[PDB]
Amino acid sequence: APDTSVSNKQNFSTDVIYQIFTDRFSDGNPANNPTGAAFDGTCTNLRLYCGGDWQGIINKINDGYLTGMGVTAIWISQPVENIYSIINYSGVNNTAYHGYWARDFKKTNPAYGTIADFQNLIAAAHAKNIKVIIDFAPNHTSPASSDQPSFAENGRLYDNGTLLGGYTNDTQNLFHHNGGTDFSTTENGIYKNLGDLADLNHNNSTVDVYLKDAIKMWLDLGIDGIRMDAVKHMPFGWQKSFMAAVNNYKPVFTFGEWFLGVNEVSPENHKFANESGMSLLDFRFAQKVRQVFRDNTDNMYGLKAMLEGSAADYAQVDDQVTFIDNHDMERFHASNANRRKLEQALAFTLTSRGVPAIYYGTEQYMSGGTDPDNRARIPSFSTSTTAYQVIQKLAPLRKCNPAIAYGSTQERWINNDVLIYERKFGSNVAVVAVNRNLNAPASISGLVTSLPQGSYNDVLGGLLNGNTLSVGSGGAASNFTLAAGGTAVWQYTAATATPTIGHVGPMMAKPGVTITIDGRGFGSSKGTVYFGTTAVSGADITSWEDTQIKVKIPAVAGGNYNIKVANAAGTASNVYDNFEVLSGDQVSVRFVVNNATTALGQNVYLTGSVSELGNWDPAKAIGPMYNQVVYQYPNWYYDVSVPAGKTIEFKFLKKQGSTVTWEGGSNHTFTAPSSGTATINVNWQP
Ligand SMILES: OC[C@H]1O[C@H](O[C@H]2[C@H](O)[C@@H](O)[C@@H](O)O[C@@H]2CO)[C@H](O)[C@@H](O)[C@@H]1O
Ligand SMILES: OC[C@H]1O[C@H](O[C@H]2[C@H](O)[C@@H](O)[C@@H](O)O[C@@H]2CO)[C@H](O)[C@@H](O)[C@@H]1O
Ligand SMILES: OC[C@H]1O[C@H](O[C@H]2[C@H](O)[C@@H](O)[C@@H](O)O[C@@H]2CO)[C@H](O)[C@@H](O)[C@@H]1O
Ligand SMILES: [Ca+2]
Ligand SMILES: [Ca+2]
């Protein structure tokens, strides 16, 4: 099938996501609605259930609402069984309508539906070419109080109705018993509770295995992607081990939530996105779009910087999920603000790099502050708004114009208020002009593009006051005026004659797994795929088309590789880098080193005998290690993903800048478990 097909669970770049809060979309089946003091059919009390379900979702899909808009994927609330307790948070009653308070991951939330409802959901969606994504939140169970076992459901965890354990008297130690985090350090928000939420302990085998098994069920249910909650609050290594489990079974596009504040830029965030096996919600894009188009606290120059920098910081920028708002911020649209801002920001996001996500009700200009305020019931299914039409006109271009889905980004004109960018992929080009100034037009002269000579109509049809464009020879545009609040899109498409790789997924897996290579100009006859210098052809290439290739990863040694393709005639493609070949199935192991005392600005790292550990390369060492919560300095710890059942040799080191100090003696040695987790404790050899 082509790259754009609904069946492509590895690439969401040509798609447009619609983020839905199940409870607040549509109640197609009142019968499953909760009753009593947990329900509010008026949905005036934003903390109880309003009754939205899967059925309601099916209904909107079938009656043309989402399809009419151009949406091609839907992202919904965590489907698992939540707690039933109404929780009084100082006079206010709170229900689990949000689905973030899990009690059993192998069961559904009856307020949303039955498994059969779920299966119908996927069916209906699929039938209409819409992919399905679900939230997944393995960091915790529910709000619990260690000495007030009667409070809520005491963070109890079940396994398909079977009681695993509770927060009080946690002998098995399923949970963390370290107190609450003050979000002070990365280490602090990982090993402590998020408020009163029962913190799961990924280091306990039971927990480890339970979670890995739970996600398979859903995978077996046919989901197209997973949205991970609180990735920044769980151990990185465990998460990488989780990714491996998914990818080594049934790979699906996975993205996590790692909140970034205004003007915040984190290297940890980059690294996670680059090596964990999942991509992230592009908080950096979001924050910056808001400042520029909404709060007006930065200008075009700032957008431009975020664009060029992110491109450099993320190994796979096109896998970052963009948006303008979501359930964790106030609605972009403000009561009394000019709608044109929300419109401009939608246009922008839609034609920009990444995977655009639209928060339900945006197209309806919903207003609302922070939680619970940004979680109201969509008040209407009108296709008549300007926003609905914007999406409707742009969304489809992600499928038909590869420049938009996979192209580079390039600034071609700019000032404080204006920004003209060019996207390019093969013989495809898209040019976008935005004039944030709602009061002043701009004189546009000196514009050069890669567009062929000719005239171009605004793809928006003038909806946002766009205009036509006249490109002369040399792609130089003739002078024009860009109306105040003006937005225009122009484009050029044509066949690509040379193999050009636009995307790869999954990006990390063991040999034998089939990966997906999307692009253009691959031709129709099988060619060759290169993993590094190793060539793959024939049978192992399970399928080959012009825009997509499916191939089994050869049994090469664990590591990082570049991928490349060559057509049947031997013409080679561009290189796609950063593919990680695992050394085998993975397990999560806690490494602990005793008495490794450092000096300031000097940390301990870990390295060893396998690719998962850097292969003795200090530039690729794991770390820096943690040292405050679980184990206190001078003891250091760290949760690492390693090849299951393999015998491994390792050593700790002290780095400072790029200046290294090795532990003395001989490598330590250990054999990873076949499954479950383990804890290796040793002392620093001087
Ligand atoms: O002529 C190519 C030139 O076009 C754009 O420069 C603009 C500039 O952004 C505007 O602020 C204004 O000064 O007009 C210039 C065109 O004369 C690209 O930004 C620039 O890099 C490029 O060289
Ligand atoms: O908190 C992590 C911190 O640990 C290391 O610093 C040690 C320092 O070397 C010791 O002499 C002692 O004063 O305790 C510090 C930890 O609290 C790393 O040197 C440092 O970079 C790192 O942030
Ligand atoms: O370079 C591969 C080599 O790396 C490690 O050797 C360290 C050694 O442990 C240190 O004491 C120090 O002398 O630097 C060596 C790196 O050149 C592993 O110990 C070793 O097995 C491996 O071959
Ligand atoms: Ca219902
Ligand atoms: Ca945690």
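Following Swiss-Prot, chain A shows residues 28-713, kept in their order.
Method of determination (from the header): X-ray crystallography, 2.5 Å.
Just so you know, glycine gets a Cβ as well, placed from its N, Cα and C.
All chains included, 18 other C-beta atoms sit within 10 angstroms of the C-beta of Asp256 (mutagenesis position). For the published mutagenesis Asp256 to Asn, Swiss-Prot gives the following note: Reduces activity 23000-fold. Reduces activity 520000-fold; when associated with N-355.
What Swiss-Prot records for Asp256 is active site, nucleophile.
In the shown protein chains, 20 other C-beta atoms lie within 10 A of the C-beta of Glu284 (mutagenesis position). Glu284 to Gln appears in Swiss-Prot as a mutagenesis experiment; the accompanying note says: Reduces activity 4100-fold.
If you look up Swiss-Prot, you'll see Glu284 marked as active site, proton donor. According to DSSP, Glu284 (mutagenesis position) is assigned to coil rather than to any helix or strand.
Here the residue is the original one, but Swiss-Prot notes a mutagenesis experiment at this spot, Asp355 to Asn: Reduces activity 56000-fold. Reduces activity 520000-fold; when associated with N-256. Around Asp355 (mutagenesis position), the C-beta neighbours below 8 angstroms that are at least 6 residues distant in the chain are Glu284, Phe286, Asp398. A coil conformation is recorded for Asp355 (mutagenesis position) in the three-state DSSP classification, outside any helix or strand.
Annotation comment: Swiss-Prot describes 526-607 as domain 'IPT/TIG'.
Positions annotated as domain 'CBM20' by Swiss-Prot, on the basis of sequence analysis: 608-713.
Highlighted here would be the mutagenesis positions (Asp256, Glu284, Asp355) whose C-beta falls below 6 Å from ligand 5, but none qualifies.
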